[PDB]
Amino acid sequence: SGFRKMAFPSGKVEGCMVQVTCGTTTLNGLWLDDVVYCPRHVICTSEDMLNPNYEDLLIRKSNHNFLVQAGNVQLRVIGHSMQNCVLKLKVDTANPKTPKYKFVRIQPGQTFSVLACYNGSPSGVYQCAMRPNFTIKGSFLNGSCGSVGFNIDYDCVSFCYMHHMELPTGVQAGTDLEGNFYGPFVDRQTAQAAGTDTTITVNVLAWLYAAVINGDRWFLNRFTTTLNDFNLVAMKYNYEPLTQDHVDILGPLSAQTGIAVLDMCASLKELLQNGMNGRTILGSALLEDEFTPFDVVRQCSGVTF
Amino acid sequence: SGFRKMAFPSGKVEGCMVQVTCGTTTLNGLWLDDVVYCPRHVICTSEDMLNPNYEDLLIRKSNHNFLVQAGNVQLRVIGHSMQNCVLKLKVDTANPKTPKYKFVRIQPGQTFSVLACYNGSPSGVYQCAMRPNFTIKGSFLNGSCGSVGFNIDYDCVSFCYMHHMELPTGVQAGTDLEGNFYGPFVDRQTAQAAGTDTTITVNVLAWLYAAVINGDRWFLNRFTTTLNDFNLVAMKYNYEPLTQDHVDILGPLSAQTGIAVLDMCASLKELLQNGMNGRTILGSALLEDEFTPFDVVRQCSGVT
C-alpha cells in the first residue's frame, strides 16, 4: 500500500539528452536516430526574442554555428531545418541508445513524466499534468529549455512535450515533438494570456478511489447525485464538467472499490461545498488532480517496463 | 521558477535491478559487480514470516535454490551468505552496467529517490525522506521488496535503502545495503511500534526559503525569535528541535533571500500557532518537510 506521485523510469530518455549551443544560448536537445530536436529559439539572442523572424534568423545560421555535445562526445552537424517551433539538427552519427519511440500530441488533463536537464545532463524526474489551459506547473530554471515529457507504453517511449518557455505568471509552455505549441502560446518574449485554469475533475475522482483503495474512506458520504446536478456544483468551483466518457473511464476503479461513480461524485460535491475541515486525504490537505484513472490503476496493479 | 518534488534520474539504477526467486517467493535484487543483494526473507514462506530462524532456514538452501534473472539472462550463483538482514548472492558474471556506487547509512530527515520494481523490472521513481521515526511513507505492493533507495552525487550512485516490509500502520521499513534496519524494526511478521513521527523542522524552513525564492512571501511576518523560544513551540507541535548546525546549513538560503534564519523561524512559529487560514504555499495547504536544504539549493541552482 501507499500512494505517491510517481514518474516513469527515465533511463531510456537519459540516453537521448544532449547539449545544444548556438552563440551565448545553451539548452537541451533530444537525440533520436541521426536527428537532434530542440526549441528553435536557441538561434535567438535576448533582443531577438521580442519580435523574431525565425525564417530570416535561421537563414543567417550555418551548420558550424550549432555546437552539439553528448556527454564529452561532440556530434558533427551536417544539416539544419525548422518544423513549426522545433529545430531539427541532422548529425553524422545515429544515437545507438535510441529506444523504440513515438511522437504523440497528448490531451489536456493527461499526465506525463518530465526529465529536467541543464546543459544536456539529466538533473531530475517528476510527474506532470497538462493543465486544461495547456500550461504545465513544472520546475524549470535557465537552460532547462528542451527538456522533454514522455510516457512509456510497454516497450515504447511516447514523447509528448518539449519545454520552450516560462510565462510571466511563473508557469511553463511548450510544444509536442512536431513543434506545435500546446494552447495559444508562441515562442516570443511578449505578454501572453494563460486562460482560466480549471481543475481536472476526472483526475480528482480517480485520486479519491486511490484514497479508498489505500483505506482512506472518511469522505465517503451516504448521498448520491446526478451528472447534471454535480456539474452545476463543478462549474461554481472551476472544475471541468464531468462527461459520460469520464464516468466510463472510472468503471474499473468503481468495480474494484464497490463505489458507484455518482456516489463518489456526491462525496466530492460535499468536499467542494464544505471543504476538508483541516483533514487530509493521502497525506494532502487539498484535492489532487494530477493523477489520471490510468495512473491510479497502473500504481495499484504494479505495472512495470 | 516553479518548485516540484523531484527524483534523481533512475537510469544508472535500472541497469542493476534483477529478479531473485527462492521457492515460491520472488522479489527484487541489486546486481553490483559479481554480487546480488536482496532481502533475506526471500527464503521464507508466508508461515515462516511469523517467527523465522533465518540461520536454520538458510542452512536448507543451496546455491541452485536461488534463481537470479537479469532481463532474460540467467545468472549462475556460485556462493551465498547472510549479512545482517540482507542476502549476498555471488554470481559468475560481473554486471557490465555497474555504475560508480557507494553504500551509505543516511540520517533521519535526509531524502533519497526510490526506484519501485516488481519481478526485477522498474515500475516508477519518486522522492522520499527517512522519517525521524525511521519509517518511509512510500508506495510498495507485493513483490516490491528489494526495491532500493539512492542519491546521485555527480557520477556516483549512493545506495542508502532497501525495502523489506510494510508495517500494520501502512508505512514501510527497510535496511541499508549492509542489511541493518533503520529504526527498531525486524524482518518478522509481528506487531512493531513505529514511534511518534515528528516533523523535520530544518526541511520545512528550507521549503519556506524555496517559497520566498519563488515569490510566495505572504507568511513573512515582522517578528523574530530565539532558538530556545522557537524550540519550546516546536516541541508542542511535534517538530524536531532546531540546532545551530541546522541554522548553519540554511546559511546559503538565508544569504540569497536576505531573511535571517531566526526571522524565518518566527514566521514558522506563527504558521504553527495560527495555521495557514486555508491558504497555500507552493501549491500546498500544509507544511512540507521532505525537502532538505541541499534539495532546495540543488533545484534553485540547477545542478545536474
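Just so it is clear, chain A uses Swiss-Prot numbers, and the residues here are 3264-3568, in order.
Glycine residues also receive a Cβ, built from the backbone N, Cα and C atoms like all the rest.
Residues or ranges marked as active site, for 3CL-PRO activity in Swiss-Prot: A:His3304. A 10 Å cutoff on Cβ-Cβ distances gives A:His3304 (active site, for 3CL-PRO activity) a total of 23 other Cβ atoms nearby, all chains included. A:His3304 (active site, for 3CL-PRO activity) falls within a helix when secondary structure is assigned with DSSP.
Annotation for A:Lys3353 (variant position): same-chain Cβ neighbours under 8 Å, separated by at least 6 residues, are A:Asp3297, A:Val3298, A:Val3299, A:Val3340, A:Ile3341, A:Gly3342, A:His3343, A:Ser3344. In Swiss-Prot, the entry for natural variant A:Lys3353 to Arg states: In strain: Beta/B.1.351. The structure shown retains the original residue.
The number of other Cβ atoms within 10 Å of the Cβ belonging to A:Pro3395 (variant position), over all protein chains shown, comes to 21. Swiss-Prot documents A:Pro3395 to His as a naturally occurring variant and attaches the note In strain: Omicron/BA.1, Omicron/BA.2, Omicron/BA.2.12.1, Omicron/BA.2.75, Omicron/BA.4, Omicron/BA.5, Omicron/BQ.1.1, Omicron/XBB.1.5, Omicron/EG.5.1.
Swiss-Prot lists A:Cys3408 with the feature active site, nucleophile, giving experimental evidence as the kind of evidence. Taking a C-beta cut-off of under 8 angstroms and a sequence separation of 6 or more, A:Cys3408 (active site, nucleophile) has the following same-chain neighbours: A:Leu3290, A:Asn3291, A:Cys3301, A:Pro3302, A:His3304, A:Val3305, A:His3426, A:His3427, A:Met3428.
Among the sequence features in Swiss-Prot, the natural variant A:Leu3468 to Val is noted as follows: In strain: Zeta/P.2. Over all protein chains present, the Cβ of A:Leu3468 (variant position) has 27 other Cβ atoms lying within 10 Å.
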Cα-Cα distance linking A:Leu3468 (variant position) and A:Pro3395 (variant position), given in Å to the nearest integer: 16
